[PDB]
2 protein chains.
Amino acid sequence: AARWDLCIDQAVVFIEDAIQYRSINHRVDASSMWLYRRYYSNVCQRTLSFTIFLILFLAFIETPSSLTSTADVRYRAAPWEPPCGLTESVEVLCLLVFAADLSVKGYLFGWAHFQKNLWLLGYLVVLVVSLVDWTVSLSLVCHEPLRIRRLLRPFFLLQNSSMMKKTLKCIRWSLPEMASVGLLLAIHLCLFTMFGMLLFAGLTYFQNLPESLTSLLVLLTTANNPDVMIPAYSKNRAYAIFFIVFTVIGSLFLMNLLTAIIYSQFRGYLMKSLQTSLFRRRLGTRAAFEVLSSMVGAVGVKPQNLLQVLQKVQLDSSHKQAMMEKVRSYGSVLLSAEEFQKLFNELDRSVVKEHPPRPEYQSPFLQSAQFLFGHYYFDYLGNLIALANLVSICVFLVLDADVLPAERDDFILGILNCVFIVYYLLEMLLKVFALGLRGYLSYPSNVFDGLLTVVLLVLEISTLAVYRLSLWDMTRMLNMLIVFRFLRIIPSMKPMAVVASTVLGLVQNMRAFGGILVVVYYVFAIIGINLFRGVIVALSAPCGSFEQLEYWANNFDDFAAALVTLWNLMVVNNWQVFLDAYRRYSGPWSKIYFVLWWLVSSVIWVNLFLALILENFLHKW
Amino acid sequence: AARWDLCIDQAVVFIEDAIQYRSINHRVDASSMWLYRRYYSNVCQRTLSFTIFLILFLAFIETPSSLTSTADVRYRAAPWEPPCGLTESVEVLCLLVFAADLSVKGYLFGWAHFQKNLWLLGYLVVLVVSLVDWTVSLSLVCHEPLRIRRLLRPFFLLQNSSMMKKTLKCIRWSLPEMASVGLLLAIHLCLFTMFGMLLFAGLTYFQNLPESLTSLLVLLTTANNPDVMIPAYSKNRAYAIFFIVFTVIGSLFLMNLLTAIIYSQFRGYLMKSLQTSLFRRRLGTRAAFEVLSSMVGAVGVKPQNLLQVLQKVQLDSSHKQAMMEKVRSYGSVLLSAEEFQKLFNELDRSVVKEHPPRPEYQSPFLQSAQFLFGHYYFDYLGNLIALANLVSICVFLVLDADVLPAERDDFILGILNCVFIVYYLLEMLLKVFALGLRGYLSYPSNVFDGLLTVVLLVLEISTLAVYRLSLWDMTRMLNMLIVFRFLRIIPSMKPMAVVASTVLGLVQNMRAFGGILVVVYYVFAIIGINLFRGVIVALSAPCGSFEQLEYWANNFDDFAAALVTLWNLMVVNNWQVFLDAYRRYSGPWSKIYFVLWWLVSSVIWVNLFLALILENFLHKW
Ligand SMILES: CCCCCCCC(=O)OC[C@H](COP(=O)(O)O[C@@H]1[C@H](O)[C@H](OP(=O)(O)O)[C@@H](O)[C@H](OP(=O)(O)O)[C@H]1O)OC(=O)CCCCCCC
Ligand SMILES: CCCCCCCC(=O)OC[C@H](COP(=O)(O)O[C@@H]1[C@H](O)[C@H](OP(=O)(O)O)[C@@H](O)[C@H](OP(=O)(O)O)[C@H]1O)OC(=O)CCCCCCC
């Protein structure tokens, strides 16, 4: 009856879930399995992965606008303030796509599963309180600067991906073991300020208690390492032993225990979670076996239906072709459950595909050429001339600088460059014969090479059309692309190839743990906008201050300058100066914001991002 | 005959070599085994370990002398130049102790073993060329500044210790696998200077090729991270993406691959060498079995001689007592070789020793007290009052600063401090009754506590004798010791105890890999003296230069200021300024010295020192 195909559609959903590591917890009906295949297709999810990009992009356009060519305070125009209809209009279109998504994700699962899963409760309460905020931002007037719904926008990014859920749970089970050091770092920082204030009371860095605390917090990351030593080391030579002992205990040892203790528990709890992701793979092969053995209602499956199921599944070609021969390889056997999971080990075989070389209408001139050009020396001799073009730019660049920069001689550089553009033209025209245009475009290193020979050919005739011999600007862009062209020797050489190829593999694991950085920037910038928006005005400074250096571009006026001021605080150089500005301009209690940013960004996250990659880099050798 | 005791003295030397991991490769005679026990005793080797400290200490006294209270150039006196007899006289006494050491180490081993061992050849040629240099430094006159024998002085430190030999071999088998990145870091640094010079040619950091190279080398370690961005980011907002991409590739990723690749091969080759050190331990038990089984000339040993051999060996008490009962535990058994190495597994048992509490002549008042004081709460309530004394200093220190620092009120702090000195007096006088003076001095935490109660008692009556109520200076040293006293809560608390106790265990492994830092400082300081000795003279500066900041104390005039200028270069903050000074003062070719110092100190050594400790810290949990 109708139980034949219903067992089949119960089997296609399980084996496709067995590929992409999703939990087998559904409300399996006839109609829902039509809905399930459409939601996890690459046409519906590529709009959900597109609209999350749009709402985070909407911070570039809102009323503290960032569409200005500069970012100074001394000279910048007014940014184009948009009319306040179109700002909030594109928000509500991108919220009525998540209003469909929560209803689909909730209908496909049980209501009992809904009440136990705390993400979907959090996906609910965030969606409602944003919808109340969209009313009140329209209802009174479009003049409220404080937009609370802008803070909740990274929650839609964390809800989508299934690995940023895992590593956020993973950080929570490592911070309780941090407290044996975070207490130990506090007593070390608190004893040295009282011991520091008594020694130099018989320099202006220690004439106060909150200054001497904030001057040893800066020394803890060595951001002012000679400057805090000088007026006490010049007085007596033995006072340098106070600051030598402090940086050895605190900066070199205690700050590095905070890295190693957090990571060694981060490695333990993560591998337990990634072990769970492998468990759902073997359950999908297991759950497919139960319904297909129930098609009879020995202990096995009839191979006649097994042609039909792997025909319908979404896969590659050779992954489908090897499976379709092996199900044809048997007759009337009853494929057991261990034999069923003997079958699906094919999915971990990396495959290679290449196109055949092209012949011509003639024999003898054809065969003599591809014996030479395919020997991987023709793109080795092309590497040497790429170095020959690069040194001529360097020879040009060290003789003009001894003269005024008005470029007395440009003709010599032009008549050597145009020869090399003819040379780069011959590499494209010859190799397309040696491999065929479908084969020459198949290798991705030649796509990077073949594209740049086109743009150099376009630009060289362009400057020769106007100037038969902006002309300094036109020959400037020509030489920049040649230095960009020199990157081709990185995949070509033998030792540089494997270090490039492994990092290209780790981009499929950078997608998860790099996505948290977008969450941490987005929270601190909007809070950073709503605290220091217009607190810097520019209307003879001391030589070390925020004003003597021309640091006016590191404001917090708009979302594009907030993501650069927060960048120069992640690298921890010279952040004694921002604590001098944003204390003198916006009160002494602003230092809790920057100290919290130094704890989240440059201590916890950056080390745990690089330890996660550079372990997985060397593990893959 | 005389073969009885000769087999015995052949057995004492092997089992003592089985304890301290020395190779069983000797010229075993009758007379040499008298010499061998004296050379590896703790009375001869504690002079060899003392005279190596002396020659490195002699750099503090030689003719660029470092006996000056300050280290400026603006104001310092002439250092006391010693008469040139006594400088070179103490050197030759410390060279005629190594002239005995090479002859003893060579006579005890074979001449065939001498020719194959390259350390003893290096110990020879260094010893001779220093002896020629001691003549020529005396023979013409004591006026040659260049002392080549001062460079060779760390070789006597590397020759003595048997683990700095191992890790120096270990670094050599990791640098060949560095070259896949050191080439990759060079092309990345060389492409960005030509691409950088063309973009800003349509700021003064890029108007030259050697300046733009040395300005991106500084950016590679983020020592000038906002300062190099400013004049191009204020011009146009999109130019910040040039410096964001550069620090992500180079500073955060490529500089960290240089740490992880070197360490992951440093971990591999070191554990192979430490495995070899365990191999000599089981050979010493094996080589002792062969001679004692040859005392018969079943398959075993007679236990009658085995009382005599472990009686003569140098060991501890319980390590000797447990062995002396087990050899007495058997009768006429023939102890086999596996039974012989069944015996010597006792040497890996950490032992505890404690002294009994002391009673008095009376029963009832005695028993009521030690039920209370030994409950580890009496030194918990002592921790709270130590926090109560510390907060009163903090309450004092935040109210004087709002006034002028002439200390209007000191009487209030004095009449609370003297109460706490009586309180700290009662902790010593009561606990010495509760445990006995031999037991109270047995625990090392009470030695640190009991000593500071004496010095506070000495100082408190001292300021009260002169001043019945320098007096600000006398009450200053009193409050400093109280903050020093607060360190006692670190071993007392539960979570802080295990993090303190493990690092105290790692000092017996810090002795090896920390000794290389003394070699790297000693080479670069003497070279640093002989290149920039008197090249800084002080006779309105730009606001960012070496002269506006008062950096005059970071000279290279003497060996004590060289070890501080090299310290502020190991921490890599503000070393753009030294490259501005020591290029403008001593030629542009001095930058090879500082760049080589940044490669050896703050890239290779510091990371490999901390990765070696903080792995072994967390491995011991
Ligand atoms: C904003 C108003 C309230 C909203 C707050 C929302 C907070 C919230 O619901 O999370 C609950 C879940 C727990 O619930 P839980 O369900 O366990 O969280 C994960 C998801 O279920 C995930 O399901 P998939 O999406 O299908 O992958 C599963 O794979 C993971 O298991 P695994 O580890 O074996 O891989 C779970 O760890 O995770 C937390 O425990 C939060 C800890 C956050 C750490 C903070 C770091 C500072
Ligand atoms: C100055 C004029 C010339 C003098 C130069 C002297 C250079 C020199 O003789 O060393 C030879 C030995 C090789 O000879 P080698 O004997 O193998 O060096 C070690 C010692 O014998 C050591 O003997 P003990 O003292 O009894 O402990 C032994 O334990 C180690 O084995 P192990 O690894 O299994 O623990 C050996 O690695 O070690 C080098 O291979 C030098 C590499 C230096 C790396 C430089 C780093 C940049």
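Here chain A follows Swiss-Prot for its numbers: 39-240, 252-346, 354-525, 539-608, 620-701, in order, are the residues you see.
Header says: electron microscopy, 3.7 Å.
Cβ atoms are placed via backbone N, Cα and C, with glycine included.
Look at A:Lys203 (mutagenesis position): DSSP puts it in a helix. Taking the Cβ of A:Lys203 (mutagenesis position) as centre and 10 Å as the limit, one finds 15 other Cβ atoms among all the protein chains shown. What Swiss-Prot says about the mutagenesis result for A:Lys203 to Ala is this: Strongly reduces binding with phosphatidylinositol 3,5-bisphosphate.
With a 10 A radius on its CB, A:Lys204 (mutagenesis position) counts 18 other CB atoms from all the protein chains. As a published mutagenesis entry, A:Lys204 to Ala appears in Swiss-Prot alongside the note: Strongly reduces binding with phosphatidylinositol 3,5-bisphosphate. Decreases sodium transport. No effect on calcium release.
Close to A:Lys207 (mutagenesis position) in the fold, though at least 6 residues off in sequence, lie A:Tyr318, A:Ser322, each with a CB less than 8 Å from its CB. According to Swiss-Prot, the mutagenesis experiment A:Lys207 to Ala carries this note: Reduces binding with phosphatidylinositol 3,5-bisphosphate.
In Swiss-Prot, a published mutagenesis experiment is listed as A:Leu265 to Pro, annotated No effect on lysosomal location. Loss of NAADP-sensitive calcium-release channel activity. Inhibits Ebola virus infection. Under DSSP, A:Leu265 (mutagenesis position) is assigned to a helix (H, G or I) in the three-state scheme.
In Swiss-Prot, the entry for mutagenesis A:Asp276 to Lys states: Not activated by phosphatidylinositol 3,5-bisphosphate. The structure shown retains the original residue. Of all the Cβ atoms in the protein chains shown, 19 others lie within 10 Å of the Cβ of A:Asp276 (mutagenesis position).
For the published mutagenesis A:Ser322 to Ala, Swiss-Prot gives the following note: Reduces binding with phosphatidylinositol 3,5-bisphosphate. Other Cβ atoms within 10 Å of the Cβ of A:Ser322 (mutagenesis position) number 15 in total over all chains.
Under mutagenesis, Swiss-Prot gives A:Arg329 to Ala with this note: Reduces binding with phosphatidylinositol 3,5-bisphosphate. Long-range Cβ neighbours of A:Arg329 (mutagenesis position) (same chain, at least 6 residues apart, Cβ-Cβ under 8 Å): A:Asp55, A:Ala56, A:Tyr59, A:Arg60, A:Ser61, A:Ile62. Mapped onto three states, the DSSP output places A:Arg329 (mutagenesis position) in helix.
Recorded in Swiss-Prot as a mutagenesis result, A:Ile551 to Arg carries the remark: Requires both phosphatidylinositol 3,5-bisphosphate and a positive membrane potential for activation. For A:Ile551 (mutagenesis position), applying a Cβ distance below 8 Å and a minimum sequence separation of six or more within one chain yields A:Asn445, A:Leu446, A:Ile449, A:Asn473, A:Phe476, A:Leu512. Secondary structure from DSSP puts A:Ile551 (mutagenesis position) in a helix.
Listed mutagenesis positions: A:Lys203, A:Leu265, A:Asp276, A:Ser322, A:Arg329, A:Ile551. Those with a CB under 8 Å from a CB in chain B, in sequence order: A:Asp276. Ligand 1 lies under 6 Å from the Cβ of A:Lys203, A:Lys204, A:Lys207, A:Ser322, out of the mutagenesis positions A:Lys203, A:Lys204, A:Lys207, A:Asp276, A:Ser322, A:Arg329. In the deposited coordinates, A:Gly240 and A:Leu252 are the last and first modelled residues around 11 missing ones; Cα to Cα they measure 10 Å.
The chain break between A:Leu608 and A:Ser620 spans 11 missing residues, with the CA atoms of the two ends lying 12 Å apart. Comparing CA positions across the mutagenesis positions A:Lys203, A:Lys204, A:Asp276, the one lying closest to A:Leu265 (mutagenesis position) turns out to be A:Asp276. Distance noted between the C-alpha atoms of A:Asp276 (mutagenesis position) and A:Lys204 (mutagenesis position) is 44 Å. Under DSSP, A:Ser322 (mutagenesis position) is assigned to a helix (H, G or I) in the three-state scheme. Mapped onto three states, the DSSP output places A:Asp276 (mutagenesis position) in coil. At the Cα atoms, A:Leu525 lies 14 Å from A:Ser539, with 13 residues between the two left unmodelled. A:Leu265 (mutagenesis position): 21 other CB atoms within 10 A of its CB, across all protein chains.
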